[PDB]
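J.: I'd like to ask some things about the structure below.
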Amino acid sequence: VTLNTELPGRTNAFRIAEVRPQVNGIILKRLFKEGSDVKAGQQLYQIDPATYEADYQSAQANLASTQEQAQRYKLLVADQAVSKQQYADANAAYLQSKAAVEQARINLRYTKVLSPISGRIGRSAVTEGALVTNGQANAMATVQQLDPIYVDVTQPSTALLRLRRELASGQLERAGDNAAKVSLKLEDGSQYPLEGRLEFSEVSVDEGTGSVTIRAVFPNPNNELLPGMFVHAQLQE
Amino acid sequence: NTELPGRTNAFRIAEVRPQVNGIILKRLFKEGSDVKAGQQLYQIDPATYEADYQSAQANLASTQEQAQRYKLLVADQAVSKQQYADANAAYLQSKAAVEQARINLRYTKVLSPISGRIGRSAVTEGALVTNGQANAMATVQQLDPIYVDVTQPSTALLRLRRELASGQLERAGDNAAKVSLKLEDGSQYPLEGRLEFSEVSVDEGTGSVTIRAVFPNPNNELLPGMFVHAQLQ
Amino acid sequence: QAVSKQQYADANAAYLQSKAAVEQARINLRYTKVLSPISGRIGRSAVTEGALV
């Protein structure tokens, strides 16, 4: 007849990432709506930059001053007008200031806490006015990418190598390199409109069984699909 | 005929762990893919570690010329031994600081210890990690050469070892015999391996011996934890 | 925001378990007086004084 392998498996986020502060300070602003969608590099919080701005302004000012003096003493020591010691001191101060600009520049950059990935942000563990710390145990927020979404399918090792063969023999239709065109039956019984992809590289092998988990990727442009849903994937042979 | 049952095992396994504290900026592998020994799997944010390293190097530049200089000066008695000893102490401290800052910066690139297939990441981006933490971030298993692992009574083994010796048994190499492999679904592996008669473990209670066969696995057909049969004559 | 949301949540949770722990302890202490369930005629005591119950 028609050859049908329906496959049990769970939805999973494509990518998950935490949002953490990397400088100490007060949360001046949140900038995002809880539950909403966010883009990689999107600013999610503003940490109070006043002290960071001023450390940076000051580090630049020390560099300028100190750099000019070492230029000046470079010439002076040339005409034996100063001793090596005074030039040494003048250069030491300069090298030190040059190095100090970097950390101040870095800290200032960290006052804008950016989304590490594009996706769906949850609740904020933190409140405007609250002090955060670099290295603090809890994340301020979590972003989950959902637009491509994963469907984790486990199977016996024979079953998988069976399927793999069917793709090489063309018995089975390709959806790209090392992948099969695949369809999705939801939790109830209805169909997914969009159609996916079953990649045949194993992601894990169970210790007790020889059981293998592979993944499917489906488009999900409206979050019809969310993590945790128990679905069934369809193959045509 | 002769069909010794087996279980497939990875040829080599490794854990991926952070050796410096910081936050995961990037995961650089696809879960399930092949990676090489030395390949970068994660990026710990290195901005500060890079800044510390460059401060340290700057500081070492100053304290080092100062120390080389005071060395000449004490020789001229233009400076005391205390002054020179202090310049030399500050130098030595700078050198130590450079070395340690280098090491930390180097560890911001979490590498794969071996070539093999990598699984899932136990850790997401934006997670904090710690040198010496309990949990591995990922595991890598070399699958291509794959092991089979046959546990047999010790009579079996010494029977087999004289058969190779006489010739009743096709020779792969020294201490090794040509073998073939039958999958859990009766199918027949195209490739053929070696049954290596160098003993790997001997069971405690039962006197039974585990030996391993090695099969090529260049397509990734075989995975660990398969029930199979090796095949001799 | 003189403390964090997490700190307040922690102090709130500590208070709740501790509220529960006092209730358990109050009950336990109340039950050291073993009371008659119904009015009536009581037989032999199947347990001696100094028994472990």
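The residue numbers of chain B are those assigned by Swiss-Prot, with the residues present covering 51-283 sequentially.
Structure method, as recorded: X-ray crystallography, 2.4 Å.
The backbone N, Cα and C atoms fix where each Cβ goes, and this holds for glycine too.
As annotated in Swiss-Prot:
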MUTAGEN   B:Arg57 to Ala or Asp  Abolishes complex formation and thereby decreases drug resistance
MUTAGEN   B:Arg62 to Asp  Abolishes complex formation and thereby decreases drug resistance
MUTAGEN   B:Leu123 to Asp  Abolishes complex formation and thereby abolishes drug resistance
MUTAGEN   B:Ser130 to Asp  Abolishes complex formation and thereby decreases drug resistance
J.: As a test of the contact definition, list every same-chain residue at least 6 positions from B:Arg57 (mutagenesis position) whose Cβ is closer than 8 Å to its Cβ.
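T.: When sequence neighbours closer than 6 are ignored, B:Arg57 (mutagenesis position) has B:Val198, B:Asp199, B:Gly275, B:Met276, B:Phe277, B:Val278 within Cβ distance under 8 Å.
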J.: In whole Å, how far is B:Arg62 (mutagenesis position) from B:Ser130 (mutagenesis position) when you measure between their Cα atoms?
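T.: Spelling it out, the Cα of B:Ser130 (mutagenesis position) and the Cα of B:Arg62 (mutagenesis position) are 60 Å apart.
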J.: Report the same-chain neighbours of B:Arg62 (mutagenesis position): residues 6+ apart in sequence with Cβ closer than 8 Å to its Cβ, ordered by sequence.
T.: B:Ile164, B:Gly166, B:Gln191, B:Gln192
J.: Which ones in the same chain are close to B:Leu123 (mutagenesis position), with CB under 8 Å and 6+ residues apart in sequence?
T.: B:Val129, B:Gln133, B:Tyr134
J.: Specify the count of other C-beta atoms within 10 Å of the C-beta of B:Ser130 (mutagenesis position).
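T.: Around B:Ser130 (mutagenesis position), other Cβ atoms within 10 Å: 12.
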